[PDB]
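These notes are about the structure you will find just below.
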Amino acid sequence: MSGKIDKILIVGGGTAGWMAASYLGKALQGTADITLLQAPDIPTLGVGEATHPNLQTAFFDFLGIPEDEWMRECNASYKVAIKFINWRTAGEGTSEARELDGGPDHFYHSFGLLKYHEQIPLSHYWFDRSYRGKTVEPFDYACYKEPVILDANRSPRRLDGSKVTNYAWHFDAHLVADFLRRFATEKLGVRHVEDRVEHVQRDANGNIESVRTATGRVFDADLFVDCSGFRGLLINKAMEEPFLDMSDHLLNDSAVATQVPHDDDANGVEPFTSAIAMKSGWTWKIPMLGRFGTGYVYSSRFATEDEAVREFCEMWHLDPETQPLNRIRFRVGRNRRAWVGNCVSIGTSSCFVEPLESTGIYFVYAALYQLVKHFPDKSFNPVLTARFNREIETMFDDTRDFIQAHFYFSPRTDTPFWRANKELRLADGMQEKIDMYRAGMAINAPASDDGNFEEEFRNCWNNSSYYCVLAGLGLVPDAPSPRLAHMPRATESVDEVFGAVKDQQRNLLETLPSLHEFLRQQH
Amino acid sequence: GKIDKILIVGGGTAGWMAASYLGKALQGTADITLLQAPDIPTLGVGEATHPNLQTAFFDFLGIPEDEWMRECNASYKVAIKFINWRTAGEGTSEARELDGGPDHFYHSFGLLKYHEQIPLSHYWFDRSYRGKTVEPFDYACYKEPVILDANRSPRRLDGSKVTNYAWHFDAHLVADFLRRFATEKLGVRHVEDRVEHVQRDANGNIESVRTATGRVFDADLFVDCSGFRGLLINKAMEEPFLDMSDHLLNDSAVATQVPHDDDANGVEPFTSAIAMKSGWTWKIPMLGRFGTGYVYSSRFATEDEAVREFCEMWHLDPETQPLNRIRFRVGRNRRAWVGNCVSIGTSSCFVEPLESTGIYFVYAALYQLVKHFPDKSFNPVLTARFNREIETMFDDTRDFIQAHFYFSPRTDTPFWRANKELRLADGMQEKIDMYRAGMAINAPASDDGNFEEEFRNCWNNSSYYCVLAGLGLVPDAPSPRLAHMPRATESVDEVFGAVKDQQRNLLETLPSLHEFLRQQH
Ligand SMILES: Cc1cc2nc3c(=O)[nH]c(=O)nc-3n(C[C@H](O)[C@H](O)[C@H](O)COP(=O)(O)OP(=O)(O)OC[C@H]3O[C@@H](n4cnc5c(N)ncnc54)[C@H](O)[C@@H]3O)c2cc1C
Ligand SMILES: Cc1cc2nc3c(=O)[nH]c(=O)nc-3n(C[C@H](O)[C@H](O)[C@H](O)COP(=O)(O)OP(=O)(O)OC[C@H]3O[C@@H](n4cnc5c(N)ncnc54)[C@H](O)[C@@H]3O)c2cc1C
């Protein structure tokens, strides 16, 4: 008809559903009735989530929830980077970095800012000097202060609370889902109903009229938010929207994961996510308090579940026959359209990719940001739906492209998995970015090098991220940027810029507490 | 190796902007020569500009605003004032009456305030749609219209800047200024000669240019600044020019310079775009004079009809007024940069100056050329990535300008009716759909100098509202979000009130632009 949305039904009560309830509860507050339907499900182990800095500025801040309120309640730790281990060297799946050229085979994709120098990113000066043999230092150690302090498990804040670098969070998603469920029901008036969808009623325009639950209750709404996970009960099963499998870009479709106890008093806490290259995939390590989550993401085309269970358990010296394990088969890809008619998918009902760059929770609140930006009324103007679906489809495919490049540009050829990855095609948009990168250009350079989710959303994979991963793996431009041969003042003074980085490395290495000591003081 | 030698063909405004920008960007690492032939000079009919002329061009050169402004007799521009685009009638310089008021509206450089993450325009239309206001969009949401109605200065007499502004000037004077700067301070070689023959090698790149006196010039990079002739890019390199008169009917102009008593009438701090029967007429106020030109469509008026309509409006004698008559090419090259040849200026692209883009296109392109600067291998990714930046820069402006005519309510002449039968480009038609659905179009990331941000967000939500709501195209209904933000819609009363205060305080304390202009001399 027309008028404002009066009633919203969220189907699904995991992390996405309760993020959707809390974000919509706050954004529309007092002007819509929100109900969430969640059925009891077999519980899983807390295998860990790694996040991005704008989890605080785009989500919890929007809720009005200060970082310390949700941190203490969710037993969270700090993330300063992803550390990529053994992506360039042949061998078994092990937690120890092999040796490369006199050093450990690792590199960092950190959250630090890449400094500009005369309107040109430090990455271009680094490669100019490396190409001409004036340096042999790796890109991440040359252009960021973080690698040196992450090697020493430093805290990102000083013990007086001073923040010295940008950081994200490690936590158990189950605890955040519980925190938000309490927040949404107790403070935003979201109705929780424990029930299982049995039938979805569609009208002759193809919109959802009502959902009937197994107890016979009927829920009607103006807007239906599908947060039912991989099953996609609304968007795929009721609305019949196709899912785009994207196995021609991403071979990984499975995981085996668990949680491992950890003596933080004996070993400290690593302030980073580890992505550890394996024979047929890669393994995440997400440090938490007293434990770490870990999971082997692998490709069913190259390893059986038993082979993956054994490789994963042997690597951590666990018993394959008795270790409590989550065995998962992922749905990799996205719906053809995220929002159809009066049904909006949020979470893995919408899209999923392996967590190689910690996008799972980002995709939820980014989409929720896009839903409110494009919020309809009961007439459901099709431009709003089309302009949202465009944003979701670009957010995902860009991430898909970026992640594929982690495997496509690895030098490894030792197993059928790493060799097969080089036989897939990059998407046209990705290949153009590579052409630019090889031609010495920045890729999606940030407008500034200095909170604003719209800028972050469009430049989420920027020039710093592409250099960190591509140069980390050893793909570097064909030759230096031609604009540097005409800027001898710039290339002569940039020595001071790298020197400022080394000073920060040595000063922060000398004065920062261990992440363990700071975590200990925060309790 | 790196580029050693650059030859610029063409010494108008574009050529000398190219010489100064490249001379500055490459200084000490390339030899630049500019080839310019003696040509019949034209009247200075005036140029209107954008605020980043200072931050993207003169600041890059190291030339402070007061140095070039005073030496080029420039005046200040705060907005374009659109006159009589909603009312039938002859070409007259005075706003007809619409609905209890004059038929004008402003597209200003001011920033649209945000309110709880949402542009003030959305609240304005919500209240106007719900009948809680009848104020036009520009007077409700900007401080500028009130002080522009009173020809106020954008800076106080102590220099305090009160609003964003750009410049009106005679381009020939800025071109002279830049020729002196490039030759005297950047070492650019000036040669007065006429190109007679261009030699191409077997890959189709330019080898050398031979002049009428028999001199031969070679280079690594050739910059075509030869205007509508495209001697390098179109004639020598054979790159097709894409005519785009299926979006823009205007292809001609008759223009002049008219003396003006500033002591009796002050100086208008805005460009006027005055609707005509078969086009529109610009007015660019300068010191003691204004440039003016009737931009019209040859398919709807003869040159004589246009000369008469233009001369009568300004009470000029067609038989004794000095008039420039021009027929331009509307559109752009298929590619701006081909092989070792880069077009800058009207050799590259041209559109009527309805939104003062002419000089912008030059330094925007020069920025992109340096950003994509090649070496002698001419990496094709660099050329393709430059060509793509130029073609969206142009096509976007083309679409925005077409919408000034397409959404005019007028139906009184074949010209205004014909504009409504053209097609909008698919991208513009999507932008219109968003606008009707209550969305912002290309909202500024912030509401607070950075050309990369300015370049991609050049036609943003304020500009679309100023023009579309100016002409009377408004969304189908208020933004659905506002019905869910009752705190925001109740506190926005204050936001409008702050604008009204700023309006009344500046109207009473600002000097006339004339008074500020006189203090600057
Ligand atoms: C096993 C797994 C591990 C992951 N690990 C990581 C990681 O380590 N790092 C990272 O960045 N991202 C990770 N992700 C991705 C990301 O974290 C999640 O996709 C994101 O949190 C959204 O998940 P979800 O709640 O939408 O899906 P789910 O957690 O599967 O939600 C399922 C919910 O749907 C509801 N539901 C289902 N059927 C019904 C029904 N008939 N009736 C009523 N309710 C129903 C239920 O309430 C149920 O709780 C992982 C995803 C999965 C599936
Ligand atoms: C009539 C006209 C009016 C305009 N009005 C406005 C306005 O009101 N507002 C706005 O914003 N923009 C306006 N513009 C656009 C803007 O002014 C232009 O971008 C810029 O001012 C002129 O670009 P140009 O130097 O490349 O063209 P031109 O000045 O025409 O370039 C011609 C140069 O090329 C040289 N040359 C040509 N052929 C040869 C040859 N064989 N050998 C040697 N030298 C050669 C000539 O010697 C000459 O120096 C207008 C443009 C034109 C043409």
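To match Swiss-Prot, the residue numbers of chain A are left as they are there, and the shown ones run 1-450, 456-528.
The header says X-ray crystallography, 2.6 Å.
Cβ atoms here come from the backbone N, Cα and C positions, even for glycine.
Taken verbatim from Swiss-Prot:
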ACT_SITE  A:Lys79  active site
BINDING   A:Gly13, A:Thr15, A:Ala16, A:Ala39, A:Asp41, A:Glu49, A:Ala50, A:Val197, A:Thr348, A:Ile361  FAD binding site
BINDING   A:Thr359, A:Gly360  chloride binding site
MUTAGEN   A:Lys79 to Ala  Complete loss of halogenase activity
MUTAGEN   A:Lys79 to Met  Complete loss of halogenase activity
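This view paints the features noted in Swiss-Prot onto the structure.
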residue  : record                : Cβ contacts under 8 Å, 6 or more apart
A:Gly13  : FAD binding site      : A:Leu36, A:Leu37, A:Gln38, A:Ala39, A:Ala177, A:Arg181, A:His192, A:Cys227
A:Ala16  : FAD binding site      : A:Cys227, A:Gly229, A:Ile346, A:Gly347, A:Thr348, A:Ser349, A:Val364
A:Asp41  : FAD binding site      : none
A:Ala50  : FAD binding site      : A:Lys79, A:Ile82, A:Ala168, A:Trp169, A:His170, A:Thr273, A:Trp284, A:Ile286, A:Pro355, A:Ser358
A:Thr359 : chloride binding site : A:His52, A:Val353, A:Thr399
A:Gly360 : chloride binding site : A:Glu49, A:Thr348, A:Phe352
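A:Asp450 and A:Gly456 flank a stretch of 5 residues with no modelled atoms, and their CA atoms are separated by 10 Å. Summarising the FAD site geometry, the residues cited as binding it (A:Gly13, A:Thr15, A:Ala16, A:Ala39, A:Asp41, A:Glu49, A:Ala50, A:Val197, A:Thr348, A:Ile361) extend over a maximum Cα to Cα distance of 31 Å. Cβ neighbours within 10 Å of A:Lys79 (mutagenesis position), excluding its own Cβ and spanning all shown chains: 25. DSSP gives A:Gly13 (FAD binding site) a coil state; it is part of no helix or strand. In the shown protein chains, 24 other C-beta atoms lie within 10 A of the C-beta of A:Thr348 (FAD binding site). In the three-state DSSP classification, A:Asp41 (FAD binding site) falls within coil. Reduced to three states, the DSSP call for A:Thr348 (FAD binding site) is coil. Mapped onto three states, the DSSP output places A:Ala50 (FAD binding site) in strand.
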